[PDB]
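Undergrad: Starting off with a structure, shown below.
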Amino acid sequence: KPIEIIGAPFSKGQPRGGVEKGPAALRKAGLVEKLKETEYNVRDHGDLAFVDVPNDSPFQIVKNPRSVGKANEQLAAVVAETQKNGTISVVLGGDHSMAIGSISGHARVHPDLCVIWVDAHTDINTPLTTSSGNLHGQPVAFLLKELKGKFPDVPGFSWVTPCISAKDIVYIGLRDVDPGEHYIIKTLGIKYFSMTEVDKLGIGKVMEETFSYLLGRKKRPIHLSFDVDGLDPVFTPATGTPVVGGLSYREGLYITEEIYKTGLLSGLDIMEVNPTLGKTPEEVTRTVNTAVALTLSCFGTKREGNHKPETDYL
Amino acid sequence: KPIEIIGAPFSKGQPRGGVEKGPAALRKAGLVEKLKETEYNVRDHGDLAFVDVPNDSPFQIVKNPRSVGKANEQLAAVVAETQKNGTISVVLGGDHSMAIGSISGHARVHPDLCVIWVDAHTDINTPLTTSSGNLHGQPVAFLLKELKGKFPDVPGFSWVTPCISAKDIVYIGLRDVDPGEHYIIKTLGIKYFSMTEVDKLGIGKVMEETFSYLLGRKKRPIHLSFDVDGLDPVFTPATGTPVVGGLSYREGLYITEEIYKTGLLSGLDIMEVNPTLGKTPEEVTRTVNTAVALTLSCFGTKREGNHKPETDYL
Amino acid sequence: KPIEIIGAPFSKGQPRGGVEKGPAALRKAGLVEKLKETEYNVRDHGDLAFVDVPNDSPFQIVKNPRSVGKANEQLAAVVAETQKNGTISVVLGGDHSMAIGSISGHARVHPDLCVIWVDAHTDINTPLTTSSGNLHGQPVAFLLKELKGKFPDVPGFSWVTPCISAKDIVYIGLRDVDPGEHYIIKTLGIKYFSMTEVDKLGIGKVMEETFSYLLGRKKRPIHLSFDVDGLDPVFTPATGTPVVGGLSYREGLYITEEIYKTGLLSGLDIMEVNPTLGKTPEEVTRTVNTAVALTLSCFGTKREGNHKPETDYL
Ligand SMILES: N=C(NO)NCCC[C@H](N)C(=O)O
Ligand SMILES: N=C(NO)NCCC[C@H](N)C(=O)O
Ligand SMILES: N=C(NO)NCCC[C@H](N)C(=O)O
Ligand SMILES: [Mn+2]
Ligand SMILES: [Mn+2]
Ligand SMILES: [Mn+2]
Ligand SMILES: [Mn+2]
Ligand SMILES: [Mn+2]
Ligand SMILES: [Mn+2]
């Protein structure tokens, strides 16, 4: 199989700066090469340079709208672009609002996809709900159909087309959800697994379930949008919003691991890494490798080992 | 429902000083207000000032007896006092020996209550057993009937009336139990779940069980005496006795969470917080919020979110 | 029952020095006395002084061969020596290559034994595979029959006799396995439980299984070769190779605990402790006690308590 990496050095989805340095640190952590070490061919597409929207106005509360609308428009494009060639898209990112882009682009070639969302937050707030115009906390509200026309069309996201219903999305790692968001997920009946569910079933069953629930009938392609923050802060400290009591490195590596073991991975998102939001240099480095590690997980590497087949190591 | 908070700034139950600063730090962490943010009405009762017993003699080995006898006598009173009005009692505390007070006061209005004891220790030692007169390690021995007249009446605890048998008490998080104590719990057949049990079943099943075992037949009121030290030291470092390999923040939040989801909470104890026993300021702060967090847990807050009902956030 | 402790202050199995100081720190942590506190009689055998092999040549890639061959020859001997008297052998160690010695010596008296291997690594590499002559990463390859004559006889391990097949060995905690090693374990069909398996089943089921798989038919003696490094680095930092995302103190204490509860413990290995590889003095101390703790676990101590029988603590 083939792998193409897209860098989404962006950050207007939120205030704290650095997230665009995300793909910059990830490649520096040698993400590309290690990936090559697998059975997958890897092509690095570089960093989609994003033209800045002069005089971007705050649509009511929502900020830097046009920016996030055009930046995400440019991305979805490249994604659908690769997706058609048949390669697996892996979006190194800045804030998690590049999810619309990625996800959209993906749905163009595979409109039957599901979505596993590992984030501490649902990020399912709308321009109406959000107590901030930080679109990095709305990505699902743009991709959801059951939410279309449920809020004033936003300046820059015209090209966006609600592509999936709540019956194809699955959240894992939720532990910091806003009122409005809780409403939405309950109302629209969205299958999720808050830390409390993790706690109850155990990552194993959590994954086991989520799968049947999504690939029970028709096996479709998967889009794992992973938010480096959905792990506990002790593991991925260099982030925008940390939230104690989250997924463990182990649990996180278990997810990408069961994901891989299903061969249905199509699109991958490694968002929210802020190479600057480090209390200490280590914390960053930590955050960086664990992230890196989580990628190579989705692409083969098992915690039990790997050995090139047909070769007699004896 | 209504909530009344009682501060038990005390510490003679043990040597290390600071535990009385407990309710002092907890309120400072804004425990009161956050609580108001729920569906419960909250009334802060303040800190029961405790008159000191001049010349308190060490009953054999047991120390500061009269102190702990009168301090706990004053408390039980206020507790039964609120309990009658129908509000939920929440005892911010100093050492865990204010459990007799709280628990007693509670049993006066609801003598059919059970008790969930999250502590690293059983604290079920008697004046006979204890290798210390630290009554913060005997609270159950005073409340237990099967232990009445099993030791020399203690100077100051006359007013104390063994209120519950081993069939209504449940320990969770035990990992540092003394010989004598092991004897007692086995002999008197006390349902418990040592870390090893936690390890085996998984907090989920651990709670699931404990409930049936207590609320299987007659659903009664619950008295969760939570000992901030039953969590692992990495989570609640600012304590008297830390004991590695204990409950995780997650597991601890899972408990208070399943407790809440049963609407049977009547009395709550947040003991053993020593705002001074911090290797570093953070450790305290850590200890403080996690504690605070554990309270608001027992009162609604879920790790999946909360949203005021009947309001359309759309 | 009787316990005899053997100190294997050795380290040529690998580069980093200090591991021979292993038994030196363990006794200093009072391992001997605490052990006496159990229902087992304990005899400390002291530290097998190891005569150094002048001019030890690097068999191709493999280093300090003759050293590790004679040091392990001297050990197996003492082990079989005690094993015959009926006492339980407990090898405090230096690098994990003293496993051949221990294990061999054990098989002499009980050739029907199985083996539980808690290590981050399989250490099942051969002189052919290893990208290092560090025999501390080959111990199983010398003890395995299915591997005999699968590599050039090594200078110093003549006396070694492949004693067990892959049907009697069980690995727990694997998370850093080399290519060649993966080949071997898959090929030779070796029952294991990588962190991912731990993650899936939960230490409880992991142990529950491993047992039936080994003691299902004929109950035999157990040889728990525990590698202090198989726990997460946060717990046992003072080691040669740390590997993030490993067994928790709890999970590790759960293992030795279920091991003990089967009364089938015959030989115990507490390897890879490097009293010098400590970022800070605490880290060592940490590493030391947790190790110590893991021993006393295999010998009675439960996390629920212990009380001398036939004594009325009332
Ligand atoms: N980028 C993230 N998470 O990864 N943002 C979470 C934001 C929380 C909430 N949804 C908001 O819009 O404020
Ligand atoms: N306050 C506590 N735990 O929260 N004390 C535990 C004391 C251990 C033991 N029961 C003793 O009396 O020494
Ligand atoms: N001592 C240990 N683990 O405890 N060594 C692991 C070494 C990793 C690998 N088997 C090698 O030979 O390099
Ligand atoms: Mn997000
Ligand atoms: Mn997030
Ligand atoms: Mn206590
Ligand atoms: Mn305690
Ligand atoms: Mn080893
Ligand atoms: Mn190892």
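Chain C is numbered as in Swiss-Prot, which gives 6-319 for the residues shown.
The way this entry was determined, per its header, is X-ray crystallography, 2.9 Å.
Here the Cβ of each residue, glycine as well, is placed from N, Cα and C on the backbone.
For reference, Swiss-Prot lists these features for the protein:
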BINDING   C:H101, C:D124, C:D128, C:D232  Mn(2+) 1 binding site
BINDING   C:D124, C:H126, C:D232, C:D234  Mn(2+) 2 binding site
BINDING   C:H126, C:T127, C:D128, C:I129, C:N130, C:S137, C:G138, C:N139, C:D183, C:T246, C:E277  substrate binding site
MUTAGEN   C:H101 to E  Reduced catalytic activity. No effect on manganese binding
MUTAGEN   C:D128 to E or N  Reduced manganese binding and strongly reduced catalytic activity
MUTAGEN   C:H141 to N  Reduced affinity for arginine and reduced catalytic activity
MUTAGEN   C:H141 to A, C or D  Strongly reduced catalytic activity. Minor effect on affinity for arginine
MUTAGEN   C:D232 to C  Reduced manganese binding and strongly reduced catalytic activity
MUTAGEN   C:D232 to A  Loss of one manganese ion and strongly reduced catalytic activity
MUTAGEN   C:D234 to A, E or H  Reduced manganese binding and strongly reduced catalytic activity
MUTAGEN   C:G235 to R  Loss of manganese-binding and activity
MUTAGEN   C:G235 to A  56% of wild-type activity
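Where in this structure would I find these features, and how exposed are they?
TA: In the three-state DSSP classification, C:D128 (mutagenesis position) falls within coil. Taking the Cβ of C:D128 (mutagenesis position) as reference, residues of its chain lying under 8 Å away and at least six apart in sequence are, in sequence order, C:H101, C:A104, C:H141, C:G142, C:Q143, C:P144, C:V145, C:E186.
The Cβ of C:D124 (Mn(2+) 1 binding site) lies under 8 Å from the Cβ of C:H101, C:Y176, C:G178, C:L179, C:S230, C:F231, C:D232, C:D234, C:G235, C:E277, each of which sits 6+ residues away along the same chain.
C:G138 (substrate binding site) has a Cβ environment of 21 other Cβ atoms inside 10 Å.
Cβ-based neighbour count (10 Å, all protein chains) for C:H101 (mutagenesis position) stands at 31.
In three-state terms derived from DSSP, C:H141 (mutagenesis position) belongs to a helical segment.
If you draw a 10 Å sphere around the CB of C:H141 (mutagenesis position), it holds 28 other CB atoms from the protein chains shown.
Using a 10 Å radius centred on the Cβ of C:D232 (mutagenesis position) and all shown protein chains, the other Cβ atoms total 27. Annotation note: C:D232 (mutagenesis position) sits in a strand segment as assigned by DSSP.
A simple way to gauge crowding: the CB of C:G235 (mutagenesis position) has 28 other CB atoms within 10 angstroms, across all the protein chains here.
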Undergrad: Test of understanding: give the count of other CB atoms lying within 10 angstroms of the CB of C:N130 (substrate binding site).
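TA: Taking every protein chain into account, the count is 26.
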Undergrad: C:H126, C:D183, C:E277: which of these binding-site residues has the highest Cβ count within 10 Å of its own Cβ?
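TA: By the 10 Å Cβ neighbour count, C:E277 comes out on top.
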Undergrad: If you measure every Cα to Cα pair among C:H126, C:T127, C:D128, C:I129, C:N130, C:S137, C:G138, C:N139, C:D183, C:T246, C:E277, the residues listed for substrate, what is the largest value in Å?
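TA: Binding-site diameter by Cα atoms for substrate: 18 Å.
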Undergrad: Starting from the Cβ centroid of C:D124, C:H126, C:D232, C:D234, the recorded Mn(2+) 2 site, name every other residue in that chain with its Cβ within 8 Å, sequence order please.
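TA: Other same-chain residues near the Mn(2+) 2 site: C:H101, C:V123, C:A125, C:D128, C:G178, C:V233, C:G235, C:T246, C:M276, C:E277.
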Undergrad: May I have the list of same-chain residues other than C:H101, C:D124, C:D128, C:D232 whose Cβ is within 8 Å of the Cβ centroid of the recorded Mn(2+) 1 site, in sequence order?
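TA: Everything else in range on the chain: C:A104, C:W122, C:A125, C:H126, C:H141, C:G142, C:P144, C:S230, C:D234, C:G235, C:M276, C:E277.
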Undergrad: For ligand 3, list the recorded positions among C:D124, C:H126, C:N130, C:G138, C:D234, C:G235 whose CB atom is within a distance below 6 Å of it, in sequence order.
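TA: Near ligand 3, sequence order: C:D124, C:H126, C:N130, C:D234.
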